[PDB]
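Trainee: I have a structure here, written as structure tokens, and I will follow up with some questions on it.
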4 protein chains.
Amino acid sequence: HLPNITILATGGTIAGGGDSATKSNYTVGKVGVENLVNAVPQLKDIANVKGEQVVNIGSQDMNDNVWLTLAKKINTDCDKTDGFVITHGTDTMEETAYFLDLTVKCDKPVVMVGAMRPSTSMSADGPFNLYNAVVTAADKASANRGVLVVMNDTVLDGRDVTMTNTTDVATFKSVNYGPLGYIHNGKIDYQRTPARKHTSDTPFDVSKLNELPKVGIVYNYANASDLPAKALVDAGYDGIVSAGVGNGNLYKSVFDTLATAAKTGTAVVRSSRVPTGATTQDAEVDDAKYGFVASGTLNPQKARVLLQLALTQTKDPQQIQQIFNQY
Amino acid sequence: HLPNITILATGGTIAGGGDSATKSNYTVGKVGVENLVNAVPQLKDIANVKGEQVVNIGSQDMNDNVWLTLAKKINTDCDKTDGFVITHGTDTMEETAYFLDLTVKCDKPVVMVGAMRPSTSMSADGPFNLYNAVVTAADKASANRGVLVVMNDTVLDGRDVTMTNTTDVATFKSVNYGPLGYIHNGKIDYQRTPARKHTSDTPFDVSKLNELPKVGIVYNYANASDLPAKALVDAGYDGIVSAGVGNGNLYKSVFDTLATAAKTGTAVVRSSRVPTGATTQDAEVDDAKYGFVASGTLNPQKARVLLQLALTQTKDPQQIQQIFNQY
Amino acid sequence: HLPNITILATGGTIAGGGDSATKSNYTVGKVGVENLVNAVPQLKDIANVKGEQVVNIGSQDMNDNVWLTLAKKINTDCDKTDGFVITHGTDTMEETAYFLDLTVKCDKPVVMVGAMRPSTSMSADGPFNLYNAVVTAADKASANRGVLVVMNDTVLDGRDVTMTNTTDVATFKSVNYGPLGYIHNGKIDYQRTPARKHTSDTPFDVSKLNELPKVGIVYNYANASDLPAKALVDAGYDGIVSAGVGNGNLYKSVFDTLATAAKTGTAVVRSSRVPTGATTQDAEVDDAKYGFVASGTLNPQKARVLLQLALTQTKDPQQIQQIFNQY
Amino acid sequence: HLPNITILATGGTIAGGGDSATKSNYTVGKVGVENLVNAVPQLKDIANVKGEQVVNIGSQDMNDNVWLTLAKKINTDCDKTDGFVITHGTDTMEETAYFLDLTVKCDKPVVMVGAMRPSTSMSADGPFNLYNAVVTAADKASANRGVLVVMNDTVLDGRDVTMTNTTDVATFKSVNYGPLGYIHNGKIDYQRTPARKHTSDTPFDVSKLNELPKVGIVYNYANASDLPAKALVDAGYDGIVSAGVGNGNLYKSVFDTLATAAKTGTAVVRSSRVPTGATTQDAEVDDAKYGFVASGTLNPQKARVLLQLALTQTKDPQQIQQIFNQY
Ligand SMILES: N[C@@H](CC(=O)O)C(=O)O
Ligand SMILES: N[C@@H](CC(=O)O)C(=O)O
């Protein structure tokens with residue numbers, strides 16, 4: 001009758017609690033996986049669920065080590081289950097989802113979910129999000145779509161999905177290309193699938209890696225200090241992502257530091273602090289002249305994911321641009 | 001019998017050009033204020049326009065010296081004109097508009113305007129933008145609303161307005177509280193005004209300042225380096241704004257560096273990389289314990305503006321939090 | 001000492017139920033106001049609540065009689081309570097809210113609330129919505145803002161608020177002018193108030209009315225039948241609202257019928273089926289010539305509310321247009 | 001070595017003019033196809049353009065006869081050109097686009113385009129809109145995606161695309177599933193394609209039809225008259241689409257009239273006035289019990305298109321539901 005679904009838990013508000021149902025204060029990742037699952041008894045109606053705790057952190061402390069652990073656990077356990085759900089904080093779910101989207105080689109459903117309200121709160125969103133994530137992970141139509149995020153009755157691809165609001169339960173949106181499908185009464189009408197290459201159609205293989213190249217992010221604004229970019233350069237960072245103003249534009253002092261870094265081997269990706277649309281070529285910056293790479297619709301944090309992985313294969317800026325055009 | 005409107009030009013793509021109407025490439029600041037005005041002769045039908053070129057730069061290079069020049073100029077010439085229009089780049093127009101919103105003591109109309117397509121482009125947006133900006137600055141109903149941005153037939157308050165898309169003509173949106181008015185056929189239906197204190201209702205007086213407090217911005221993401229934050233501390237920054245994940249949260253190592261900076265005198269404001277919603281008190285971070293200030297709906301670059309101005313009066317976190325609750 | 005808040009219950013999904021927490025099927029009309037109050041014991045911490053069941057219906061069956069009951073009851077009982085919450089279906093909440101916004105003379109807080117998920121749903125939104133609505137009604141800052149809708153942690157004015165999505169908990173938005181305030185941890189930051197005249201600043205007085213003028217709505221689209229329009233004219237309707245295409249345009253057949261209906265004393269308002277933006281004058285329809293009124297930002301169902309009240313005082317198109325310009 | 005592109009002109013503002021650059025008044029369908037092409041000399045860099053005038057109307061007067069003309073012309077001429085662009089009014093572009101999406105059996109690019117500003121107006125959108133539409137028609141990657149709409153640098157599928165704002169140049173959005181691609185510097189990065197069946201994958205064949213089944217639309221609101229519904233049933237309409245309240249709900253007297261109509265043969269689809277989201281099954285309305293069909297994400301004007309074409313083939317409500325599940 002029912003699919004075997006593995007829940008890999010990482011913490012987040014979905015496993016987090018406070019002293020009151022009406023007070024906003026909470027602490028993240030106190031609740032273990034077994035307690036989350038038992039708190040939604042209806043999951044037994046749609047899946048045989050096995051829970052495993054990988055870590056128990058707030059996703060604001062998410063890191064490369066947890067990413068390597070998840071990618072390897074999924075790639076190892078692919079043939080032992082029918083699909084995966086990862087419980088995770090909201091704050092960096094959009095980064096973990098895109099990392100997994102590029103490094104998981106299982107094309108069974110892999111679904112991430114979180115909660116914007118603590119499990120102890122009035123009208124807690126976590127129970128029904130988990131229910132719907134398992135509905136998604138259990139649906140054979142979810143296979144081959146890449147890694148997914150299921151939040152607020154919506155299935156979102158891992159590349160485009162991002163947090164649009166600090167607090168709203170409806171915060172996760174695919175702000176450039178839209179969602180893949182909507183969940184109603186336990187059924188999904190998929191109308192889209194991401195054309196960017198994911199999972200088994202990428203060359204990225206972290207099976208034998210215990211660390212990732214070092215990539216930092218710098219912000220642009222009026223009168224922006226070069227000290228952030230200089231500090232990453234002085235530490236020998238492999239790459240730097242610019243959170244540019246407008247269409248990936250650089251403050252004078254930041255342009256100058258990043259131009260000199262790119263000349264000496266630092267991979268430099270222009271992204272934007274602006275929440276939708278592409279950082280394009282052919283605007284005000286001659287990328288080929290400086291050795292810069294344009295991020296396209298990848299926001300800074302998503303550009304960092306792809307750049308880190310691109311640096312596992314190449315330091316050539318032409319080849320990194322080709323990777324930013326395909327993944 | 002028409003109003004006297006002064007145009008203060010600072011450059012931007014509105015004044016910019018490329019070598020083809022169809023290709024996207026361009027350079028800012030190729031067109032001076034007199035050519036810009038003369039190219040829109042319909043302005044003569046609604047105002048008597050005088051143009052002064054204040055600077056000629058891309059707004060990616062906007063800085064404190066241009067802010068101080070603009071505030072002092074508008075404050076000095078308030079009694080000589082009926083209204084102001086400031087032509088500016090799009091990329092940091094939301095920063096400049098908020099600075100002027102807090103330091104301009106002239107409650108006559110002050111309206112900022114730019115363009116997403118260069119002046120040479122097919123279907124250039126600059127002309128009708130500039131026209132709508134003068135309509136707005138000529139409308140007696142625009143006075144006392146604080147500094148405004150006029151873009152795509154819409155009147156936006158300087159505090160909430162932000163660039164939502166890298167390339168779209170419709171990019172400027174007041175994403176939290178909505179616009180003030182819509183322009184149709186040179187008439188505005190104003191249904192809103194900003195409740196936060198602006199212009200003559202703020203204590204910020206830059207009339208005798210030649211420099212502003214040093215405030216930098218650090219980005220949060222998975223595995224974030226503390227190095228950028230350490231570099232700003234080590235340089236003696238007066239303040240640091242954090243572009244937090246989710247509801248203004250910080251990666252572990254950034255948290256530890258900013259907690260220590262706040263303890264030892266650095267002003268620290270938690271904002272969010274998330275494009276809409278407040279960074280709130282009473283969530284995961286005990287602000288009162290660390291001496292941190294929560295930015296509310298101010299995005300990192302806007303939080304920087306207010307923190308620079310707060311630091312001209314106080315270094316006390318309870319008093320900076322009061323400022324972030326009123327302006 | 002906690003404020004006295006009266007809940008006037010009308011039914012809705014918030015008082016709706018189905019057979020299962022996970023199945024989407026539900027019914028309304030079954031569940032009493034004391035059950036909603038019991039789902040939210042935390043109410044006792046913020047107010048002295050008294051519940052009255054006025055009717056128990058799905059708001060898809062909302063009607064003139066319920067509106068008149070509600071306005072008269074709020075106006076009679078104003079000096080007996082400190083604020084009102086109205087529990088109501090989602091589907092026509094934007095119509096009731098605007099009727100009450102025009103007809104209520106009580107300037108104490110009047111807050112409507114519903115739920116997008118039935119009370120029986122996993123992660124039901126009704127409990128926290130109702131809590132936040134009582135917060136809003138208890139907030140002295142909520143007085144003098146007109147009639148409010150509180151949904152998904154957001155305070156929305158009764159004029160601009162509309163249901164944007166069929167199923168999403170985040171459906172309610174003030175799509176043209178934006179919300180008034182956001183609610184976090186039981187506190188509101190109000191940054192806006194509606195400039196259009198409401199409540200005690202309107203001349204609409206239904207205290208002695210037992211019915212309202214008959215006003216119907218016709219839809220425009222390719223090849224539209226004039227029959228719906230001709231049926232309302234033939235039944236001697238007092239007014240017709242057109243849900244126009246684009247900027248309130250009319251299919252040729254519908255134009256002809258409405259042009260005739262206006263000449264024989266039917267009031268005709270052009271609104272739009274487009275969900276945001278004004279139906280303007282000075283576009284493709286000469287309203288003055290035909291005796292039509294342009295709805296501005298009022299959508300068809302909101303235009304019907306103001307037209308019905310306009311017709312309690314005048315049948316003159318110029319006077320109705322002025323009313324559509326002020327309320 | 002350029003593609004041959006045929007422009008089929010139907011009228012619209014994009015061919016429309018007013019008495020000034022600066023007043024909003026205009027009349028639609030003045031200029032001819034040859035004047036439109038000559039305004040955009042740049043088209044010669046990207047295509048060999050041939051224009052034909054099919055009609056010269058405001059799209060507010062679009063009708064079944066124009067739709068049958070357009071479908072047959074495209075189907076006959078498919079082998080004579082590399083791609084089609086259709087110039088059209090904005091108001092009903094979303095209807096013609098979906099009709100052609102179901103009935104066109106040419107899988108070469110078919111692209112619709114319009115303009116929200118008059119050709120004579122300052123910063124007219126029409127010229128760069130046509131340029132971009134010809135870019136899209138000439139892109140071999142546009143084939144096999146169904147009939148497209150190109151507006152504001154965006155490629156939108158003919159099923160989801162809708163006019164979201166009355167006046168904004170950015171009005172056209174695919175509000176449920178998002179755009180297919182974005183156009184920058186005359187290039188398109190496609191990242192999506194519609195999964196719903198279109199063009200050569202639909203059984204709809206209009207090649208021999210001179211008429212379409214009669215399908216009318218009724219609007220729901222508080223106190224809705226049943227008289228529009230009764231007028232269509234008395235005229236012996238083949239189908240009726242309900243613009244329902246919320247999730248496709250009906251006012252009681254409309255429900256009763258349409259339940260009776262459905263039992264006696266009339267095909268009834270529940271759609272929604274709400275601008276986004278699906279009208280679902282398994283909510284408050286037992287569709288199978290009344291013989292009703294749920295429209296899904298199809299809005300009322302889009303639901304009419306598909307119900308007209310379904311009625312060319314079947315009047316069985318079960319089979320019509322299957323059609324609403326597949327196209
Ligand atoms: N800070 C928490 C927030 C939550 O999950 O809503 C996290 O990302 O783990
Ligand atoms: N009424 C015009 C509107 C426009 O095209 O902007 C039309 O659809 O023909």
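One-based numbering along the chain as shown.
Using the three backbone atoms N, Cα and C, a Cβ is placed for every residue, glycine included.
Pasting the relevant annotations from Swiss-Prot:
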type: MUTAGEN; residues: B:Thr13 to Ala (Swiss-Prot position 34); note: Loss of enzyme activity
type: ACT_SITE; residues: B:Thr13; note: active site, O-isoaspartyl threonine intermediate
type: BINDING; residues: B:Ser59, B:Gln60, B:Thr90, B:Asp91; note: substrate binding site
type: MUTAGEN; residues: B:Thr90 to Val (Swiss-Prot position 111); note: Loss of enzyme activity
type: MUTAGEN; residues: B:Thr90 to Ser (Swiss-Prot position 111); note: Reduced enzyme activity
Trainee: Taking just the CA atoms, what is the gap between B:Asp91 (substrate binding site) and B:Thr13 (mutagenesis position) in Å?
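Mentor: That comes out at 9 Å between the alpha carbons.
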Trainee: Can you count the other CB atoms that lie within 10 A of the CB of B:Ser59 (substrate binding site)?
Mentor: 25
Trainee: Around B:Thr90 (mutagenesis position), which residues of its chain at least 6 apart sit with Cβ under 8 Å of its Cβ?
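Mentor: Non-local contacts for B:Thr90 (mutagenesis position): B:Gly12, B:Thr13, B:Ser59, B:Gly114, B:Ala115, B:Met116, B:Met163, B:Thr171, B:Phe172.
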Trainee: Taking B:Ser59, B:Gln60, B:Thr90, B:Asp91 as the record's substrate-binding set, what's the max Cα pairwise distance in Å, rounded to a whole number?
Mentor: 9
Trainee: If one looks at the chain holding B:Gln60 (substrate binding site), which residues at least 6 apart in sequence have a CB under 8 angstroms from its CB?
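Mentor: Counting only residues 6 or more apart in sequence, the Cβ neighbours of B:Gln60 (substrate binding site) under 8 Å are B:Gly89, B:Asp91, B:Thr92.
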Trainee: Can you check what DSSP calls B:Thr90 (mutagenesis position), collapsed to helix, strand or coil?
Mentor: coil
Trainee: What three-state class does DSSP give B:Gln60 (substrate binding site)?
Mentor: helix
